[PDB]
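Enquirer: Please find one structure pasted underneath; my questions will follow.
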Amino acid sequence: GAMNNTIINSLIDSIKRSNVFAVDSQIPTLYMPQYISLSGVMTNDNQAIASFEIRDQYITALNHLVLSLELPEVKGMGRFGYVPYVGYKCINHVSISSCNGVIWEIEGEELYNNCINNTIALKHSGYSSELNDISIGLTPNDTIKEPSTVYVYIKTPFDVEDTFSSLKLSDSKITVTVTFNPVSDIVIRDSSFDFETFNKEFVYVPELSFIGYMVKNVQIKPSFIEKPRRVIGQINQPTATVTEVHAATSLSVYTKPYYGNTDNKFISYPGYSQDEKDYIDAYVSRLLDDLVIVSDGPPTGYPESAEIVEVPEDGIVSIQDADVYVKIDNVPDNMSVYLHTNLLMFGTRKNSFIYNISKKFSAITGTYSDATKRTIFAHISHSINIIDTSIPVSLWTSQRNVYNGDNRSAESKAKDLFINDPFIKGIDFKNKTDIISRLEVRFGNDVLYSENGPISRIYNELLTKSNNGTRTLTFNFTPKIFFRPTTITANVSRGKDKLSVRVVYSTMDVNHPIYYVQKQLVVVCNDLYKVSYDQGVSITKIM
Amino acid sequence: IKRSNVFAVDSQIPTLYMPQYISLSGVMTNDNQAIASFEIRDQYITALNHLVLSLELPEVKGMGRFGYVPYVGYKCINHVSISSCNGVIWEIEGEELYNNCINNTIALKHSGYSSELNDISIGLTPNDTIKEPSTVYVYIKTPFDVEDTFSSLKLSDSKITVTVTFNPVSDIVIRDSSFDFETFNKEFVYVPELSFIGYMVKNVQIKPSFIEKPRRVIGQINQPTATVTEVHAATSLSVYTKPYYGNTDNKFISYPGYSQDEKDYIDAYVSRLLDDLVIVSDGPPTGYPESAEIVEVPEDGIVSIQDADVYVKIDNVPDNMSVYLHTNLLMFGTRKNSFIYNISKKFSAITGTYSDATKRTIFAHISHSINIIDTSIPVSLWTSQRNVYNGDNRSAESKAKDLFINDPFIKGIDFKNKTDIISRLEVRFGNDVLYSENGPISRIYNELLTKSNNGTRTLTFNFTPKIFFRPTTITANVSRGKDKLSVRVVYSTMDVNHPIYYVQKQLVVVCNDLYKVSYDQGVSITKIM
Amino acid sequence: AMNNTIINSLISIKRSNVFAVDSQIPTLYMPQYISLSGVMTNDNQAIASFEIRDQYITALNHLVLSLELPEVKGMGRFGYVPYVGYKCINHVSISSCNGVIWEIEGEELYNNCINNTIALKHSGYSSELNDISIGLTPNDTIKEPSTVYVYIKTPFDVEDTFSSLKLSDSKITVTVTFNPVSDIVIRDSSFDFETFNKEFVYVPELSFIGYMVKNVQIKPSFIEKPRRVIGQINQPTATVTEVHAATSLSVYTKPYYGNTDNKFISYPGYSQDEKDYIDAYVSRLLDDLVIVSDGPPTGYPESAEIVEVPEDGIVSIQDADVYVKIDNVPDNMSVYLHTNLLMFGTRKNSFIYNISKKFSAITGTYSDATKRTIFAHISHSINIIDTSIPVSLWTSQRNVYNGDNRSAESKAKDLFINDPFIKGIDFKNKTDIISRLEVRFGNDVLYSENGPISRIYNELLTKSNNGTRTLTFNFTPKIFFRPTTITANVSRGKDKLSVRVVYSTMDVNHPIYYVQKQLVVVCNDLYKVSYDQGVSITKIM
C-alpha cells in the first residue's frame, strides 16, 4: 500500500509506554476574558501623571496592559518629527499598586529595553514614515503632522504564562500610574519650529487597555515576581553600586550619554530610515551642500575662518596628508569647482593634531544641473562614521576648540535639529561603539564576574533571541512561573549585600569632539519578591 | 526541603511508531469549478498530519504582460475539506487558510513568492516564454499540527477524503489586455499532489479530542452588519472588511510585482504616471484627450494648479523643444465646481535630464504625496458616472499598460490593508452587547498575542493551552435568545470627491466553533451545544 | 467594567487550575559564565584544546567560541567570508576520559545554526568584515581587528538545565579543529596571501554557562550524534554503514573546485541576495562590455571581437540583438561593444555560450570629468550560475575559443573564494540538480521522491528558509522522551542507509557542466548517556 513494506515488517509490546498520540483533555478553570479600556485622571516640576483605577468584583484577574496615546495635529512653520517608537519614549515611569502598596514598577527606559526584541510592540508604539520622517511646515497654518494614535505594550511579569501568571485582584483596588516624560524628549525639531507654543498646547491623552478575566471559583496561590531597579552613576564615573541586594535574578550593565553641557542640537537626522548607513548618508548629504561648491569666482556666505580652495586641473586638493579628488561634469565656463577644506574642524592646541571633517572625504563626483543651478552628486568615497553623526553641534564650537569649529553656511546651520531622545545608549545614535573595554562585578569584596570582551552581551542576545542586548549576568535559568526563581544569595555579616560595578572605558583622542561627550554608567538589578494574596495583593522582598 | 530536579529527567518510552512522507495524486472534476479528491485508506496509516498541496504551474507562452499574484499557491485554494465516511471532520475557506498561515514566512515562500513568479513579465513574440514552469507548495495548516503526534488525525479503520476546491485561474493571474487570457483560461489545468506525514502506530491508544472549526459569514455589498447563527461554543470571533470590485473591470494603472512594500506600490504608480505627467515635446503635446490640460512650464520652473505649485526642471532639453506638465492626469469631481481630486496636484517637484540618444526623459528625483490608496483605485472609478469630468486624461499607450488584478484575498480598501475603514465595532451575543470598541484595540491584541504584523479585530475567548485542555468558549443560552453573534460596524466617512469613496465594501465575520472528535466506529465530529 | 452578558453567563466537575500554580522549589544551583584559554597545536592543522575540571562546575551548556581576528595591513583586495566564525570550524569534539561524548563536523554545526539569525550575526556578518576592502599602501589598514562569537549548538542546550552536560567529577575536553585561513578569506592576486598565511594565528577562547549544583541527582539521558559520509566525486551514491537507531537522515550536494584555481570574476560582499551576486557580476563586466574610445579599443586580446555600435544603436551577435546608447559621447570618440567578453564551446562551429549575448539593452552617460561611462540601466539575462563559474572553466582545455577576452585590468580584480560550506552548483544553492532521491534501509526501499518534498517538510518543520532533503524519524518531544528511531535487523542485512540520487544533466557547452559535485549524506545516530563512573556514551543497537 502507501506505507513502505520495510516499515510495516519492522513493526508488525511488554514495556510501559507514554501515550504520544492522545491526551486526556483537562477541564480548565471556568472563566471569561474581556478587553477593558479605561480613561485616566491627569495631574501635573509639573510632570504629567495618569492614574487608572481598576475595581470590580467581576474582574478576578488581569494582564497584557496596553497604553494608547492620542497624538495631536501639528500645525505651523519649521521642521518637526517624532522620535522612533514615540509611545515608549513618552513613558518616564509605570507603577502597578494596591492598597497594601506597589506590586510592580518599572522605569520608562527599562520597559523599552524589555520590549526591544518585540517588533510588533515597537511598531504599535509609533514607527512609520508619517510619524518619524522630519516634516516641514511652510505657512503658520500648514499641517506638519496629522493626528495619530499610538499603542504602548506595558510588558509585565503577569504576561509570561498568560492566565497562569495573571495579576489576581482579591477584591482589591489596583491603581496603574503612568508618569510621562516632557514632550521635548519625544520630538525632533529645528529653530524655526515654535516649540514654546507646542510645549504649552501639548497634552498627553492616555487610555489603558488590559485583558480582564472573570473567574468562577478562583483558587489563588502565592507567586514570585522580578522587580527591576536601576542605579545611574555620576557623570564620567566608571563605577556604580546597587545596595541591599539579597535575592537577584539578573544584573545588566550599559552606558548612556549625557548632553546637559550642550544645546542638544545635531547637524543631521535620517528620520524613519534608522540604519547606521542611513544616519551616515543623511550627514554626508547635509555636508555636501557646503563641501563642494560650483561658483562664479570665490564662494560667499561662509565665515572668514573657512578655507575654500579652487580644485586644480588634476582634480586633487591636498588638505595636509589627505587628498580629495573632486570632479564635477557640465560646469559652466564662467564658473569653477571649489572645496571647503575645513567644514568642521577641532583642535585643543594651536599647532597639534586637527580633526577635520573635510579630510574624511577621498572622492566626490557629480554633474552640475543648469536647470536647477545645483550640483547633483553621483558617488562619494568617504570615511564618515556613526560617531560623526552623533556629535552635538556645541562640541564643534566649544571653549576647548582653538579653531572656529563650525565653518558651514548660515543656511546649513539653520537646518540643525534638536534631539532629546531619552533612551540613547553608548556615545552614538546606534549604540555601535563599545566604550567598555573591561567589566568587573563585585558582590561585596569578592569579584563575582569579570570580562575583557562583551561575552555577557553575546549570551544575553543568544538566550533572549535579541539583536540589541546588554552586558547581562543571568542567575536564573529555571523555568519561570512554575518554579521559584534561582537568585544570587547575600551574606550581610560578610558585607556581601551589595553589587559594585567597575568598568574600564576606552581612551579617546582629545582632538576628537566625541571625547567631550559625557558618559553615565547604568546598572539594572532584578530583585526577587513574593506575591501574597492574604487580605489583598501584597509583595514582600526576599531576604 | 523537597526539591524538583531541574538538572535531570526520566526519559519516558514513547508509543512505538514510524513516520512516513506520503504523496498522492488526485482525481480532477469540473460553474465548472476544479475539484481535487485525495483518498487515504491504508490499514498501516494509523494517524496523519502536516498536509502539503503541491501545484505544477505550466509554461506561459505568448504575447502581452503576465505575472502571478504573490503567494500564488494559497490564492489558488477556494475551499479545503477533510472528511470520513461519517462526514466532514474539518474544513476551511481558502482565505481563512491563508490568514492562518500569514505569520509563517516559510509556508508563504513555498506557495510562490519569487521575482520569477510575481514580477510582471512581457512576451514579445507569439512563441516567446513569459513564465517558465514551476512547482509551488501550499501548507494546509490543520488543528492536527498544533502538538505534532498528540494532535494528529487518527484514521485507523476509516477512509479519509481530502477535497480541494480551486478558484478560477483569473484570481491568481495579473495580466494586460494584450495577453490572450481567453486561450490561457481554456488551456490551464490545476495539476495537484497531496503530501502528508503518516504514522504507523503499534498498539494505538486512541482517546477523544476537541477541534476548532472556522465558519465565515460575508455580508451584503455596503451592509455594515453580519450575523453568525447557532453560536453555542465559540473560541474566537474575527471581523474584517474586503473590497468588492464587481462594479469595475478589475483593471488598475500599476502593479509593483515581487517588491510588495507600501513604497514599492507607490513607486510603481509614480513611474507609470511620469510618462504622461512631464513631456518634452516640439510644440504642444499630441495623443492626449481634448479634456487634458497640458501647460508649458515657465522660465521660473513653477506651474500653478490652483493652490498647488509644481516645480518642473529638466536638463539638456533641445532648443526646438519645450517642457510640458499634464495639470489634470487623473481628476475626480461629483459636481461642476466642488472639491476636485487631481493626481497632478499630488506632485511638488519633478527633476530629470533629457537623453538625446534614447529621445526620452530620465527622471532623477520626484517630490510627491502619492499614497497606497491612489495605487489601489480601479481605473473604472476615475471614469465612473458620478464623475462630472473625463477622469482618465492619460495617453492611449499608458491605458494599454493597465493590469487586471483579481486577487481573491484583498482586505480593506487598499492593496496593503493600510487604511482602517472601521470607525466603531459592536458585537452582540443575542441582543445584549458582548463587546464594543471605538479603536482597533482587538486588532492590537490579536497582533501582540499572535506575534503577527497582519492581524484582524479578533475577540479571543480561549486563553487555555490547546490540545492538553478542553478550550474555553462563549456558552449559549437558547431560552434567553443568546445563540447568535451579531456584528455591526460604523464605517469611517471619507470625502465624496475622492474615488476611493466608491469602492464597495463587504463585512467578513469568522467564528471558530468547538467540536468534539469521536473515534467510536470511525472518525466523527459533534458540535458542542 | 465586565459586560452584563458575561456576568449572567457565569453567575461539581474536577477542574485544573489555569489561574495559579504551585511554585516548585528547584534544585539549589548557581550559574556562571566561564571563559577559558586553550592550547594551540599544529597537514599542520590548528587544534585548540579546552580542559574543564572543577568541583564548583557540576553541569555545563551553551558553548560559545570567541575568535580574535587580527588587523589586516598591506596592499590588495581582502574580505572575510559571511559568518566567518562558523567557516573557521573544521570539527568540534566534547570528550571525557571514557571517550567522545558528542562531536560535529564544521559544516554540520553551521547547518544546525542556519535558522538562528543571532548566532549567524555574532559569528561575523557585517559590511566591516564581509565587504571587499582595498589596501593602497604597504602600511594601509585593509581590515581593523575584530572579535567574532561562534555558538557551538549542542544537544545540551535543548531544555536548558534539564539537558545540560553533567560532569560527574570527570575531565571534559573540548577540542576545536580549524580550517586553513584560506577558506575564510576572499582576496585578489595583489594581496600578499603568502605572508598573511604565515603571520595568521587562530586566537580562540571557549565560553560556557557552568552550573554549581548542590546535591545533584543525575539520571541517564539520550543524545543524537551526527555522522556524515561524502560520496566519491560526481558519484550519485553514498552509504552510511552500521545504522541501528537513527532519528534523521539528510541528503545534499556540494561543489568541488579542485580542478580550478578557485578564482571568480566577482563577489557582492556583505550584500548576499541572488540579485546582489548578479549585480556585482554585471558591474564587473560592464567596464569591458561597453567602451567609449578614440578609434578601435586597445588593451584587449587579439581573440576579442569589439564592434562599433551603428547609428541604429543595435549590434547583432548572431541571433542576439544588443541595444547600446550612451549620452555625451565626444565627437572624436565612438561607442564600442565587446561581442565575445566570455565565450565557451567544445566544438569549432557548434553552439557557443557567449556572456555578451546575455545583454539586450545598455544605456548610460559618458563623464568628461572622470573620462568614464556611468551606466544608467542594463537589461540582461545574467543568472546566479554565471556569477558562480570559476574563471579556470572559461579558459579550460575543453574550450576551443580563448574564453576570457576581458582586459588585464579586469582579470587582476578576480577574487579567490574558498568558502568551505558551499552547497549545490551556485553561491546561493538556487539550482536543484537532484531530479530523484532514493533511500534504502538495507536492500528494501525506505523512501523515494521525484520532487524535494523532504526539503519542503524540513523547511516547514524547522522554520528554516535554507533546509535540506531530510527524512525525520523522530516526532516525539526531545529530552522528556526517548527519541523515536529506525530499527535495524542485522539478520536481514537491514543495518545501513543507502542513498541514490538521479542528477539532472547540464549542457556540455555551458561552463557550469564542468563544476564537480559531491553527495553529502548526514545520519543522526541515537546514543545513551551514562554517568556511572564518569561520563560515557553507548550506541543504541
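So for chain B, numbering is Swiss-Prot's, and the shown residues are 16-45, 49-547, in order.
In case you wondered, yes, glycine gets a Cβ from its N, Cα and C as well.
Annotations for this protein, taken from Swiss-Prot, read as follows:
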{"type": "MUTAGEN", "residues": "B:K17 to R", "note": "Confers 30% resistance to rifampicin"}
{"type": "MUTAGEN", "residues": "B:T30 to I", "note": "Confers 50% resistance to rifampicin"}
{"type": "MUTAGEN", "residues": "B:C94 to Y", "note": "Confers 30% resistance to rifampicin"}
{"type": "MUTAGEN", "residues": "B:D175 to Y", "note": "Confers 50% resistance to rifampicin"}
{"type": "MUTAGEN", "residues": "B:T243 to M", "note": "Confers 30% resistance to rifampicin"}
{"type": "MUTAGEN", "residues": "B:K429 to M", "note": "Confers 40% resistance to rifampicin"}
{"type": "MUTAGEN", "residues": "B:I439 to N", "note": "Confers 45% resistance to rifampicin"}
{"type": "MUTAGEN", "residues": "B:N480 to D", "note": "Confers 80% resistance to rifampicin"}
{"type": "MUTAGEN", "residues": "B:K484 to M", "note": "Confers 70% resistance to rifampicin"}
{"type": "MUTAGEN", "residues": "B:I485 to L", "note": "Confers 60% resistance to rifampicin"}
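Each of these features: where is it, how hidden is it, and who are its neighbours?
Expert: B:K17 (mutagenesis position) falls outside any helix or strand according to DSSP and counts as coil. The number of other Cβ atoms within 10 Å of the Cβ belonging to B:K17 (mutagenesis position), over all protein chains shown, comes to 5.
B:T30 (mutagenesis position) carries neither a helix nor a strand DSSP state and counts as coil.
B:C94 (mutagenesis position) counts 28 other C-beta atoms within 10 Å of its own C-beta, drawing on all protein chains shown.
Here the Cβ of B:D175 (mutagenesis position) has 12 other Cβ atoms within 10 Å, regardless of which shown protein chain they belong to.
For B:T243 (mutagenesis position), the same-chain residues 6+ apart in sequence whose C-beta sits under 8 angstroms from its C-beta are B:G237, B:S504, B:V505, B:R506, B:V507, B:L525.
When secondary structure is read from DSSP and collapsed to three states, B:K429 (mutagenesis position) falls in the coil class. Take the CB of B:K429 (mutagenesis position) and look out to 10 A: across all protein chains shown you find 17 other CB atoms.
Close to B:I439 (mutagenesis position) in the fold, though at least 6 residues off in sequence, lie B:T259, B:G430, B:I431, B:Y509, B:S510, B:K523, each with a CB less than 8 Å from its CB.
In the three-state DSSP reading, B:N480 (mutagenesis position) counts as coil. Around B:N480 (mutagenesis position), the same-chain residues at least 6 positions away in sequence with a Cβ under 8 Å from its Cβ are B:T253, B:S254, B:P489, B:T490, B:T491.
Take the CB of B:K484 (mutagenesis position) and look out to 10 A: across all protein chains shown you find 15 other CB atoms.
Neighbour list (B:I485 (mutagenesis position), Cβ cut-off 8 Å, at least 6 residues apart, same chain): B:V164, B:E165, B:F168, B:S169, B:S227.
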Enquirer: Report, in sequence order, every one of the mutagenesis positions (B:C94, B:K429, B:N480, B:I485) having a CB within less than 8 angstroms of a CB belonging to chain C; if no such residue exists, report 'none'.
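Expert: In terms of proximity to chain C, the mutagenesis positions that count are none, since no Cβ is under 8 Å.
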Enquirer: Out of B:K17, B:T30, B:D175, B:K429, B:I439, B:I485, which mutagenesis positions come under 8 Å of chain A, measuring Cβ to Cβ?
Expert: B:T30, B:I485
Enquirer: Cα-Cα separation of B:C94 (mutagenesis position) and B:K17 (mutagenesis position), in Å?
Expert: 58
Enquirer: Calculate how many Å lie between the CA atom of B:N45 and the CA atom of B:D49, with the 3 residues in between left unmodelled, and give a whole number.
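Expert: Here the Cα-Cα span across the missing residues works out to 8 Å.
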Enquirer: Taking the Cβ of B:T30 (mutagenesis position) as the centre, count every other Cβ atom within 10 Å, in any protein chain shown.
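Expert: Counting Cβ neighbours of B:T30 (mutagenesis position) within 10 Å gives 21.
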Enquirer: Return the member of B:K17, B:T30, B:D175, B:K429 nearest to B:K484 (mutagenesis position) in space, with distance defined Cα to Cα and candidates limited to these mutagenesis positions.
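Expert: Comparing Cα positions, the closest of these mutagenesis positions turns out to be B:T30.
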Enquirer: Determine, to the nearest whole angstrom, how far the Cα atom of B:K429 (mutagenesis position) is from the Cα atom of B:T30 (mutagenesis position).
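Expert: Here the two Cα atoms lie 45 Å apart.
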Enquirer: Give me the Cα-Cα distance between B:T30 (mutagenesis position) and B:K17 (mutagenesis position), rounded to a whole Å.
Expert: 31
Enquirer: Report, in whole Å, the straight Cα-to-Cα distance of B:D175 (mutagenesis position) from B:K17 (mutagenesis position).
Expert: 47
Enquirer: Quick check: in three-state DSSP terms, what is B:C94 (mutagenesis position)?
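Expert: Once the DSSP labels are grouped into three classes, B:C94 (mutagenesis position) ends up as helix.
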